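Student: Below is a structure I'd like to ask you about.
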Amino acid sequence: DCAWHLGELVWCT
Amino acid sequence: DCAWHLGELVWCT
Amino acid sequence: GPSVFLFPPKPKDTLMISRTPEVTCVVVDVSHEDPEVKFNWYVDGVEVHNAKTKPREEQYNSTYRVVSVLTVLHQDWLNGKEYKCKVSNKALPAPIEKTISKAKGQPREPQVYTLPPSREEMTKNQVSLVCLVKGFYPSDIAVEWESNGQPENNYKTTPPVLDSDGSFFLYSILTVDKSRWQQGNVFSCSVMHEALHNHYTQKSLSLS
Amino acid sequence: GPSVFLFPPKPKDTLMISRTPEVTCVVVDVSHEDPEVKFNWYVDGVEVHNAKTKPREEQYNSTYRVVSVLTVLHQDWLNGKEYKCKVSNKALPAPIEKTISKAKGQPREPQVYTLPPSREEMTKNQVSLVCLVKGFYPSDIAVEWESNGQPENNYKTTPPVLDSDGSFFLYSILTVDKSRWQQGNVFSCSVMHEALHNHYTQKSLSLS
């Protein structure tokens, strides 16, 4: 699980 | 005593 | 189900006597099947009747929004007056109640400091002027920027940050064209907080 | 005398692993006669040494500003780590100590709702799309707006407002050209809070 914001890495689980 | 902000009335004392 | 928000009025509105502070009761996710909403407004318990009633507004999974705005009196809110909205809907187990009021506590004045552009800053096309504010209570505040009695709108201001002693601090940065700053123009940091004489103070800033 | 501000890091910085959260210790009103400032950084008591030391900056009644920035670790701040700056100056009775740390308390998720343009709104050249957020703790949050993986920068967001149960609420309004909205383009409300799975959630919004 990884979330992205405008192509930049937010967080991983 | 009255103070003004950009010509609009703030407060009076 | 249908959720409700009760918003306090813009701190400027409450501190500017030439303005109308208003508390706002937003109701979202109202259903197509059960659309009617009845608002009941209370000021420290006592019902009041002046509120405006805006029409429904189309939303999403066949839903609606309804808002009711109630005017408030500058001195009322300031006094510590508690405002209550009561929302009623055929889809509600019980009627929903929301409570907003100016934070209670021993008021404190904001201290304001200004930071002119750094040397590196001064090499760019656009320099930023900064304004630091601390020791204020409660957190409701309005910071704006002007130059020559005209508004300057190219700024951002951080939300108040809780301090270890109970007061609040923040900073605000206005960005401007270097030429405007080099020209000699004064730029002012307008701070409006309840605990300022006439709700107003102002530090300014220019070269050199 | 010389006043000191210790700023927490931008909530985005702390929630975006691809970013450098940093705590910032600003010292203002340092004198021309006694300019040297020594910073001491402590993390839960334990001294640390990595901090950056920026050069002095010309200020006003023959004064200076000095800033020292210390990087922090995403997981550190999040854990509840207390950060302490110790400022020392020949003009100081005693060395000044400031303490910042993520607010302690049982974390809560933000609920996010969107409001499309009203009918009156839809008559103007520029329509505003609105985003409501509530029930979040602590108040540190970042709300931004995008459309098609590009940023949308024409928005304002209210500071978190304290709720009667201990959580926080706010709203944010993005303004856009009506044609962009009429064209069918999706606009998204990006919310980053610690208590979101991967710190990220997003409600979106389009016609009709």
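Chain D is numbered as in Swiss-Prot; the shown residues are, in order, 120-327.
This deposition comes from X-ray crystallography, 2.6 Å.
Every residue, even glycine, has its Cβ placed from backbone N, Cα and C.
Pulled these from Swiss-Prot:
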MUTAGEN   D:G120 to A  Reduces the affinity for FCGR1A about 40-fold. Abolishes binding to FCGR2A and FCGR3A. Impairs ADCC of virus-infected cells by monocytes. Decreases binding to complement component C1q. Decreases complement-dependent cytotoxicity
DOMAIN    D:121-220  domain 'Ig-like 2'
MUTAGEN   D:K205 to A  Does not affect binding to FCGR1A. Only slightly affects binding to FCGR2A and FCGR3A. Impairs binding to complement component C1q. Impairs complement-dependent cytotoxicity
Student: D:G120, D:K205: which of these mutagenesis positions has the sparsest Cβ neighbourhood within 10 Å?
Tutor: D:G120
Student: Determine how many residues of the domain 'Ig-like 2' (D:121-220) DSSP places in helix, in strand and in coil.
Tutor: 11 helix, 48 strand, 41 coil
Student: Looking only at DSSP and grouping its letters into three states, which state does D:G120 (mutagenesis position) belong to?
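Tutor: SS state of D:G120 (mutagenesis position) = coil.
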Student: Looking only at C-alpha atoms, tell me how far D:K205 (mutagenesis position) is from D:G120 (mutagenesis position), rounded to the nearest Å.
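Tutor: So the alpha carbons of D:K205 (mutagenesis position) and D:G120 (mutagenesis position) sit roughly 16 Å from each other.
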